[PDB]
Amino acid sequence: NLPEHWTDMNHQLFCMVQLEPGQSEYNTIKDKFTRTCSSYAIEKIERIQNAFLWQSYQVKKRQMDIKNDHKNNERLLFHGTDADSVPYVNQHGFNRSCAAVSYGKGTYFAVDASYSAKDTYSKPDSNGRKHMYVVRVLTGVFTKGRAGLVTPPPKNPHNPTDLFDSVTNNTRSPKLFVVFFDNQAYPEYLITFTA
Amino acid sequence: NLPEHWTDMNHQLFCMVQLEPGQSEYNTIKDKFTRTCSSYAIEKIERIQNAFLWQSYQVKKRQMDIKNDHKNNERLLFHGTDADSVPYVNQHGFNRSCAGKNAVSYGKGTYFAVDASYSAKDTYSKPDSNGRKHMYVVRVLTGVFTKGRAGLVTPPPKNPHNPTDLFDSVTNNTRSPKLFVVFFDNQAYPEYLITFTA
Ligand SMILES: CC(C)Oc1ccc2c(=O)[nH]c3sccc3c2c1
């Protein structure tokens, strides 16, 4: 069930596709970034076409849509990372066992590209090039996080296995989300940019 | 679509089904267990019907069956755990983030035993306040494996010059495997829960 806007992969299961500047898809992703990062220069935007990661993510989305009963469970968020992690993320997605874990031992995603654009996250390589993913994240129903969480809290401690889907810094005005399971984040685009 | 021999769950997503001694399904698990745990006695065997865990697991199995070259990617293995962990495992499966350090570590992942005797140790299947011990029988996607090492947080690469092309799992010994370690969610489906006593 590979998305329409993906381009043909000649029966391959993984491809990175450089977007054509000035076309609708490139403009849409560029705008999401320049909303908070207009002072940064975009070198390129690549579409991540990973069939296996997409399949596993879409199964989790269908399950979360059933479990939560309607609800838009999905957010488009940012993740800054170092150049040496890019090949792993492209192929394998986001792994909590790799990665400050102030809101729990999960993978961290920012509402604003400006947050992920910090050198602590999108570490400049030898050439000054920084890397940030645009990520589909199953944030679902969320609560405030805290240090040391290995899974989100239960929605009521009377049923301690019925969990929140994610945690945040601030439930009323969230700026970051943490997810604790493989299959809850799909890296959709990679932005290569400079300060 | 769920396996046709499962009990009808009436639109619900999760059920534990108590098996009957004398049925082939009960007897094969009892025999697999008794092969190395003849000094213990089984109280009951429950089939775990978890729709969501099954779906995510079978997707990962189809992927590994495509990726690997006509490999038997799945083994039926044992996992001892404490009573306090059973409700979470039944609902959510095996979380590497919750796993204990093994007495012989081949990596930071979830451990599965070839022999019920290994999982039957009090260190893994901790007797509860009523003297009941708990052991899962688990479909594990071992796939293509190599000898593990204590430092691993993922399986190692097959080839050092291609760091992202990974082994599926690691073992203590490739020639005579007795345990397997997996490092990803939905690589292991908890199929049966054995409750047993001395
Ligand atoms: C409070 C703080 C820890 O939240 C964040 C927010 C965004 C990010 C990010 O974009 N990338 C990476 S890579 C390791 C950690 C983070 C991260 C952490």
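Throughout, chain A uses Swiss-Prot numbering, with the displayed residues spanning 481-579, 583-678 in order.
The deposited model was determined using X-ray crystallography, 1.7 Å.
Just so you know, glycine gets a Cβ as well, placed from its N, Cα and C.
Quoted from Swiss-Prot for the published mutagenesis A:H559 to Y: Abolishes catalytic activity. Take the CB of A:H559 (mutagenesis position) and look out to 10 A: across all protein chains shown you find 24 other CB atoms. Reduced to three states, the DSSP call for A:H559 (mutagenesis position) is strand.
Around the Cβ of A:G560 (mutagenesis position), 22 further Cβ atoms fall within 10 Å across all displayed protein chains. Annotation of the published mutagenesis A:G560 to A in Swiss-Prot: Slightly reduces catalytic activity. Abolishes activity; when associated with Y-559 and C-604; the original residue is retained in the structure shown.
Cβ contacts within 10 Å of A:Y604 (mutagenesis position), excluding its own Cβ and spanning all protein chains shown: 19. Under the heading of mutagenesis, Swiss-Prot lists A:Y604 to C and annotates it as follows: Reduces catalytic activity 20-fold. Abolishes activity; when associated with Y-559 and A-560.
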Cα-Cα distance linking A:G560 (mutagenesis position) and A:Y604 (mutagenesis position), given in Å to the nearest integer: 5
Straight-line distance in Å that links Cα of A:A579 with Cα of A:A583 while 3 residues remain unmodelled: 9
